[PDB]
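Report on the following structure.
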Amino acid sequence: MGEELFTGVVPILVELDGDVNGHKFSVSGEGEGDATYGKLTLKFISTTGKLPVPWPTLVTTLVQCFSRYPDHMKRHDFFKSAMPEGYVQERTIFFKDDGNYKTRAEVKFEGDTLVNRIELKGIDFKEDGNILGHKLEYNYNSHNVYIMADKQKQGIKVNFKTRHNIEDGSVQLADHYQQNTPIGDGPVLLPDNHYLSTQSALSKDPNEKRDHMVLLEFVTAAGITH
């Protein structure tokens, strides 16, 4: 029942190891979250092999505990309730007519810092597809993220679509299937069905020569009146 841990500005650290079709890479990220305002500011850096996939395809993988839950919805905030011990967040992300990512992450406090440690495995991608061919625009669409309880696992099931603009004007759909389960064995908040209204803006740091992504994201829970 850790929502009190989020009332201020919280430092965030992200660490990802990835392998997509045998192309290995790592990403570090830093920034801060202000859940009262649903606000995230993050900067990610590619640190090992040449990044084999477009940055926008990594946004969802690279801390939904920073969502703003309206007061009347606070009994539905699983993410903060699992803190500080944290939660495991797992996904399969199906890129339409292309490969899939499978991700496993642990999101938890290490002292004052909220840490997201991730392993990503991608298989079945096309060599010349939109992902491995780097054909996606550096931008990001707004949409809803749908949440339901998974009582049997004392957690939540989450599903949503992202629609990544392709450089030719078309769109590359990514269907996300997600599960979150507590790391600890104490009680958590199991929600009624609702969603997170999630908007994201991507940019570059003009002074950064490493391959990187700056992300500004605002997220608000919605769908339940009362």
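All positions are counted from 1 along the displayed chain.
The deposited model was determined using X-ray crystallography, 0.8 Å.
From the backbone N, Cα and C atoms, a Cβ is placed for every residue, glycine too.
Record note (Swiss-Prot), mutagenesis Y140 to C (Swiss-Prot position 145): In mut1.9; shifts fluorescence lifetime from 3.03 to 2.74 ns. The unchanged residue is displayed. The local packing around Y140 (mutagenesis position), expressed as other Cβ atoms within 10 Å of its Cβ over all shown chains, amounts to 22. Annotation note: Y140 (mutagenesis position) sits in a coil segment as assigned by DSSP.
Among the mutagenesis entries in Swiss-Prot is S142 to P (Swiss-Prot position 147), noted as: Increases fluorescence at warmer temperatures such as 37 degrees Celsius. On its own chain, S142 (mutagenesis position) has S197, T198, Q199, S200 as residues at least 6 apart in sequence with a Cβ closer than 8 Å to its own Cβ.
Look at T198 (mutagenesis position): DSSP puts it in a strand. Recorded in Swiss-Prot as a mutagenesis result, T198 to H, W or F (Swiss-Prot position 203) carries the remark: Results in significantly red-shifted excitation and emission maxima.
For the mutagenesis experiment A201 to K (Swiss-Prot position 206), the note given by Swiss-Prot reads: Abolishes the tendency to dimerize and leads to monomeric fluorescent proteins.
Residues within less than 8 Å, Cβ to Cβ, of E217 (mutagenesis position) and separated from it by at least 6 positions along the same chain comprise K39, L40, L42, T198, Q199, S200, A201. Listed in Swiss-Prot is the mutagenesis experiment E217 to G (Swiss-Prot position 222), annotated as follows: Suppresses the 399 nm excitation peak, leaving only the longer wavelength peak at 475 nm.
Residue with the densest Cβ environment among the mutagenesis positions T198, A201: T198, by other Cβ atoms within 10 Å.
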